[PDB]
Amino acid sequence: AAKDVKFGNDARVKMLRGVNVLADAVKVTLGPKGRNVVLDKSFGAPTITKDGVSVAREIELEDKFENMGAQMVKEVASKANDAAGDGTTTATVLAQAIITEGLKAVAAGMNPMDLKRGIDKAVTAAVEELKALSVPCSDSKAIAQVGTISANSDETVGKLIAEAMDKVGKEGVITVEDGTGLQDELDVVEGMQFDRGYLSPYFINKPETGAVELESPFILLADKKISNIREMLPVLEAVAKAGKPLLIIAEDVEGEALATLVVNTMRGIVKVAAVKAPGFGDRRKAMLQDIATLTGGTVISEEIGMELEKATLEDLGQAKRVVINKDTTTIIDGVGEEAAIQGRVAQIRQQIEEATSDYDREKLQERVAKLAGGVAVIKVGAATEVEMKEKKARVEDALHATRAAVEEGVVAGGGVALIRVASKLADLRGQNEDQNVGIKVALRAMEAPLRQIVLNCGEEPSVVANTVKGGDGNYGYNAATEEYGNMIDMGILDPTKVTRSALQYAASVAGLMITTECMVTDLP
Amino acid sequence: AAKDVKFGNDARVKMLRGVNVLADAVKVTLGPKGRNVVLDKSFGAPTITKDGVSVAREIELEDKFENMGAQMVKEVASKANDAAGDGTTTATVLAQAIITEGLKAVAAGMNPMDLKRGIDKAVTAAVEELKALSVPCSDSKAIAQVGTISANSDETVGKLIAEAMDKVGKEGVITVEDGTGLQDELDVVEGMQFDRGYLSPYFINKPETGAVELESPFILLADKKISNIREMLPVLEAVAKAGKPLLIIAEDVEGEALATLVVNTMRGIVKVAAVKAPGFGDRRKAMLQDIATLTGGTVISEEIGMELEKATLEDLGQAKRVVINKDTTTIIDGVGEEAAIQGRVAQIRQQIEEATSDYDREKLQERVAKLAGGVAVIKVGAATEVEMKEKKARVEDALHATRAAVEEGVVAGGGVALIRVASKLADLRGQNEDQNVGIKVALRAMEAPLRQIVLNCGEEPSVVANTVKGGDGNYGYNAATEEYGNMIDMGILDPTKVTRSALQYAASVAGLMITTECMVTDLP
Amino acid sequence: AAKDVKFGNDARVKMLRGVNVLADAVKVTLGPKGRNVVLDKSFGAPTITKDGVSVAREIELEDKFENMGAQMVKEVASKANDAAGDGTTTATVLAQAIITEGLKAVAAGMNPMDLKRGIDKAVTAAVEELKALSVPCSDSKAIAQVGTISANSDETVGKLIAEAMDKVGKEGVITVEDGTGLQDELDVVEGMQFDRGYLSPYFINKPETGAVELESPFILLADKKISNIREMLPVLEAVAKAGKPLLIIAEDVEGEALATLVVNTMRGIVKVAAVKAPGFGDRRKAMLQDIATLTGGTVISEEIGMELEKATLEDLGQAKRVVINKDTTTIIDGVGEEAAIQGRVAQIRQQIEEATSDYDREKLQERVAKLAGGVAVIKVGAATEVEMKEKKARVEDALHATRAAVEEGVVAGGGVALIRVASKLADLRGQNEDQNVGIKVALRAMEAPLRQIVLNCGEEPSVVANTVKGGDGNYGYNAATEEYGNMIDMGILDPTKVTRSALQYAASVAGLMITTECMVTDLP
Ligand SMILES: Nc1ncnc2c1ncn2[C@@H]1O[C@H](COP(=O)(O)OP(=O)(O)O)[C@@H](O)[C@H]1O
Ligand SMILES: Nc1ncnc2c1ncn2[C@@H]1O[C@H](COP(=O)(O)OP(=O)(O)O)[C@@H](O)[C@H]1O
Ligand SMILES: Nc1ncnc2c1ncn2[C@@H]1O[C@H](COP(=O)(O)OP(=O)(O)O)[C@@H](O)[C@H]1O
Ligand SMILES: [Mg+2]
Ligand SMILES: [Mg+2]
Ligand SMILES: [Mg+2]
């Protein structure tokens, strides 16, 4: 298509309207006095959210040039989120701020390429400063405070996160999903358990639960489909002699084999149960191996050239108890010595280290938890669906910020950390005067989040900023209680990694943007 | 697509118009002096209805913002309905109320997030208050009153519901369907019966009904298709010796087997009949098991490795009489001891407890009824189809409210319960003044349903509310007889669970709503 | 789609223009001075008709609201017709009347829900009153009078209907179809006959008719296709010995068998004929059973495990004569004793009682006639096609009204019955004044049909109604002769069931309609 090209101040002015429409939709939500935005949906009911990256992905503008502005700053908000899943509004606010100020200096006749260099120097400096202010967050109380503050001041989320973090340990997963009732609820599953039900409801020796239960059972791990019962006989009978029940975790148990197993368990011959293997594809075999290790058994796959028939009792895993539902098997307390348990865990330790992907990382951490600590699920309660969505998202949001606190620390919120690092770099200079403005451009933007937080309360940003600026260390403004104080004492903690990412990402794009001199796009 | 974004008072005004159009099409229908709305349909004739969620789901507006408003309140009405099938208009009315008043206070310059906290606090309070006013509704008289009142003052609906509730008992289903004539009619099927006709009209030993009848018959339950008669012989002959007739409920009876059975029953050899199994898929086998239990027989499926041939008389169920039509089998009085009956019922008791779905819940409750109490059908009469639709809906509607009465109790209608819980909270306060206004915003809306009820009679809401406000307990206004009195004595009872759900849902959304500060949506 | 919602008097006004455009197109046709409407057709030539439900179905309006109007009153005319195939214009006229009046009182500020209650009470009362004026119509003369009056005063239709009703008896069908010439013609087939021709034109022993004729023939009823002649031999030869001819009614006679039969009959071996079974699917077997009964033969189907070979002469049905054309077999006078005939008829008597369908009802009544009375056909004559359509329709129309007279009786026409029940309810009252207007609203509409009859004559409705109102019993106005008199004596009889369905249906929807307060529909 034919293009519309626009140059210099003209192009920039459109660019900024672009940034501004997005920035302004995203700002309304900053801080405890944040407000919500409503994003429409051709789908079904609209969505009410407080979450900056949600609002930001929706903004698309009709003027092709305004649009390019908005589609650019939009990535600060987006990246901020893939990085720590929080602080996306802050980020946006900082970029709108670096760009506003920067462009105004380009209009003063400064060389943008230097404005940029100064802005990045300013920033690299601020990042060190942050790492210096950061203090570790490692007690349950602090963790609760980052949760809480992330969840727009929902003390309950704070607590629940803090609680879960506590039970599943350091290497345990926590996930959030819709709840049944109105109140939030925390499930913690003990030890190892996966997503597989009995293959026939006949195995069920306890109908009141609708679930199967065996004690001191041997476990047969077969990495292959099971059709012929012939393959079993030498084994099933070695077990009938030891007088103990048996779990069968194979790739699958089909008609011919299953039917007969079902007939055999029924008549009170040998107590048995069978259930599909966890997952599919490649991880199945590796994850079935997990199960081997935990119960001290040997995987029987046709890959190492093995036959079910040639398997003595010894190959079988063992545990003290197992529990299986319509769609959930669980092994309690495996015989595997913690020598071998700890070892296999020290292997899947480095699986994550060289997991060059994001999805190849999730699963490994899951397995680590099923073998080491525990798995926790939070359920968010809500009266409505418009409510579930927003509430769920905040818990999700805070879940992330705590994980961030834990690895990177905390600094004073209400954008005090940033305002503080700005005074620490009051003396930073670059290779030339433009660069010095460039630096000053960033220091000034570093006041933005506190300034919006305040404006969203309907008081005066420059009065609050002045008195915060007049103090020291962690003195800051409590927007919620409208009083000044020590931000760490008041429990207003930002996870250091988020304050940091918001600065980096926002500067990284704002930086580029202010060096636009030409813009090319389609004809209306 | 390029978006239109709107901010603050601007966006809200539009949002309100949107709420308002919907809320006012819903209002017209509130209470005994309600009027109906006509909803068009590209389909066939329009639809006349009084039912608030029906009107609501139709409203869609041309201003994309006004629409957003409307599509949002629309969920209070919707949720209300998935929750108790009733009170949807009240709900709507309350939300229109909480919003109007709430936005007015945002324009006052209150912090909407607090307005929300006050509103919720006000509501959590009001729910407790209602659970306190609730009294159990458990006689047949009260039940009739809830029915009656739900069916816009139709005493006959009240009575039929009350009557059915009484015969099918507490674990019995009641369903409504179109009737043949002009008058309503209540069918109650006694004990166990399902949707299956004879497999050949030849079995029919009584042509005058066009139906089959056997006394003291054995029952053969086969969980498998039946093609070969060979499989039958050992059994059919053990039955010919005992001189009793035989029912065959299998997965199916096809050509070869059936034909011969048909030939055998014909010649006066052995009195037999055959009929498909109930349902399909997985429930068939479980439900066929029901039939086993009720008649004290043993299911014969190839899954436990069983053969028809190896079945003595003993495996066969038995009853005192069976009745089968073109499409309805029914077993009268099974031999199964109530020891085993009561037990299998205590199992399907907890099937519903862990039925994590809505459709996996319907079927279980059905079976419970076929095994415990009874099944009842109501037929709604009407001269026309425009009439049938509206009348059927109301019966359905009241059917729901009585089920709600029964599980959660009744409170005073005419929106007296709500007006009373508002004076109980005259002292509620929150953390800060905005929250106090927030609280007051809700208490105020709690007057809405009575004030519409009154307006819809064309008298003066604030006069009626003032004198109701001036009494005590259950004094209220009888809009139908235009006189004051005790609302429970006058049989104007609301089911507690609906009054409460109306409040909850409407507050739940209106609450979020009043905290919109930005709105994003498409270009016209 | 975005909707256009309309509220109170506004939405009503549009609703009523709606009812009006329809009501008016329908009115023009009412009574003997009725006129015709022309309804266009993308198809072929337009359609000239007098028939209210025909005009009505066409009306659809451009104003989405006016349209709703129209599409709703449209249902009175529609139901009216499914219910007694007549009175549909009167119906229409009463609804336009109940609406007009009703709405005018909602404008007075009555409570429409009560307007409605009184309009129904009024009506329930009127229906009793009609059942009380109704006198049975059971001589051939009165029957002619209902036909005649139904057929816009076509004495010839009256007569023909009366004539048929007389010959086919009470359980005989009468159908109307296009005729060959210009004059109407009544065919009456005697006894049993169906739609099947010889399977080979060679069977024909009388070429002058082009048809087959056998006397004292045995009848072979085979419920199965016939391919092998082997299956026949034992039988064909038992018949060759008795020296009588043979009819073969099987599911079909194909190549191999047929060919040989054809060769055998040809050479003067044994006199035989063959013809397909009546209908297909399930009724075939049941209907072939009919033929069995009538001729005292035994159906030979492989379903009861039977073979053609094992059939002696005894199994064969018998009659005194049979007559078969290119597409019509007919059996004259079967040997079956009326003990068994009457019985099988007493079974298909209750087939109709429990025929829960409309199509499962037509066939049964057919069979009843082929076994009990006779079948009659009327042929309508016309010069043109524009003419055949309208005439045929009227005969059809009157065919219905007579069937209705016969089951429910007659009342005085020209709208006199309704005007008389109206003075009988002069004292009816309801629970409150609004209901009293509502009563009075209906009693007034009850004058509508006489008022239109008169206006269609171009005289003055309120002079005619005054004088008619001034008389008694069956005094009324003969619109055709423009003189007053006793309407029963002048043969102006309306079948009671129609006068009552007109009232029922019109009030049933008019009733709802006047309780519209909102109307929702699409944007233009
Ligand atoms: N009581 C409070 N006073 C001042 N700031 C607060 C208070 N509570 C939370 N905050 C601050 O709110 C800021 C961000 O909240 P949020 O609106 O989610 O922005 P983001 O999406 O950028 O995380 C953090 O700086 C946190 O310090
Ligand atoms: N005689 C009456 N006087 C005052 N209120 C009544 C009377 N009869 C019924 N109501 C009130 O009607 C209200 C609801 O009727 P309805 O129009 O179905 O609204 P909803 O759809 O909100 O259930 C209930 O609060 C009930 O108390
Ligand atoms: N000579 C007559 N005088 C008055 N009314 C008549 C006369 N002939 C027929 N009618 C009346 O005509 C009315 C209906 O005829 P018709 O136009 O078909 O209306 P509908 O479709 O409503 O049957 C009946 O009420 C019948 O009594
Ligand atoms: Mg945040
Ligand atoms: Mg209701
Ligand atoms: Mg007529």
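We number chain B the way Swiss-Prot does; in order, the residues shown are 2-525.
Structure method, as recorded: X-ray crystallography, 3.0 Å.
Any Cβ shown, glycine's included, is placed from N, Cα and C.
Look at Swiss-Prot and you will find B:30-33, B:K51, B:87-91, B:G415, B:479-481, B:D495 tagged as ATP binding site, backed by experimental evidence. Long-range Cβ neighbours of B:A480 (ATP binding site) (same chain, at least 6 residues apart, Cβ-Cβ under 8 Å): B:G32, B:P33, B:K34, B:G415, B:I454, B:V455, B:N457, B:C458.
Mutagenesis annotation in Swiss-Prot: B:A2 to S, described as Complex stability is significantly decreased; when associated with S-76, same residues as in M.tuberculosis; the structure shown retains the original residue. Note: B:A2 (mutagenesis position) has non-local neighbours B:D523, B:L524, i.e. same-chain residues 6+ apart with C-beta under 8 A of its own C-beta.
One mutagenesis experiment named in Swiss-Prot is B:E76 to S, and its note says Complex stability is significantly decreased; when associated with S-2, same residues as in M.tuberculosis. Counting every protein chain shown, 23 other Cβ atoms lie within 10 Å of the Cβ of B:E76 (mutagenesis position).
While the structure shown retains the original residue, Swiss-Prot records the mutagenesis experiment B:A109 to C with this note: Forms inter-ring disulfide bonds. Prevents ring separation and leads to the formation of high amounts of symmetric GroEL:GroES2 complexes. Of all Cβ atoms in the protein chains displayed, 10 besides its own lie within 10 Å of the Cβ of B:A109 (mutagenesis position). In three-state terms derived from DSSP, B:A109 (mutagenesis position) belongs to neither a helical nor a strand segment and is classed as coil.
Experimental mutagenesis is annotated in Swiss-Prot for B:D398 to A, with the remark: Can bind ATP with normal affinity, but is defective in ATPase activity. Binds non-native rhodanese, but cannot release the protein. Around B:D398 (mutagenesis position), the C-beta neighbours below 8 angstroms that are at least 6 residues distant in the chain are B:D52, B:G86, B:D87, B:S151, B:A152.
Record note (Swiss-Prot) on the mutagenesis of B:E461 to K: Temperature-sensitive lethal mutant. At nonpermissive temperature, the rate of general translation is reduced and a defined group of cytoplasmic proteins are translated but fail to reach native form. Secondary structure at B:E461 (mutagenesis position), taken from DSSP and collapsed to helix, strand or coil, is coil. The Cβ of B:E461 (mutagenesis position) lies under 8 Å from the Cβ of B:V455, each of which sits 6+ residues away along the same chain.
In sequence order, B:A81, B:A402, B:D495, B:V499, B:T500, B:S502, B:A503 make up the list of same-chain residues 6 or more apart from B:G88 (ATP binding site) whose Cβ falls under 8 Å from its Cβ.
Spatially close to B:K51 (ATP binding site) yet at least six residues away along the chain are B:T30, B:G35, B:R36, B:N37, B:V38, B:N153, B:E391, B:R395, judged by Cβ distances under 8 angstroms. Cβ neighbours of B:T90 (ATP binding site) (same chain, under 8 Å, six or more residues apart in sequence): B:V27, B:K28, B:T30, B:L31, B:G35, B:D52, B:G53, B:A78. For ligand 1, there are no nearby recorded positions; that is, of B:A2, B:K51, B:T90, B:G415, B:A480, none has a C-beta under 6 Å from one of its atoms. Listed recorded positions: B:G88, B:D398, B:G415, B:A480, B:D495. Those with a CB atom under 6 Å from ligand 2: B:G88, B:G415, B:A480, B:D495. Not a single one of the recorded positions among B:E76, B:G88, B:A109, B:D495 has a C-beta coming within less than 6 Å of an atom of ligand 4.
Listed recorded positions: B:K51, B:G88, B:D398, B:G415. Those with a CB under 8 Å from a CB in chain A: none. You'll find the Cα of B:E76 (mutagenesis position) roughly 27 Å from the Cα of B:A109 (mutagenesis position).
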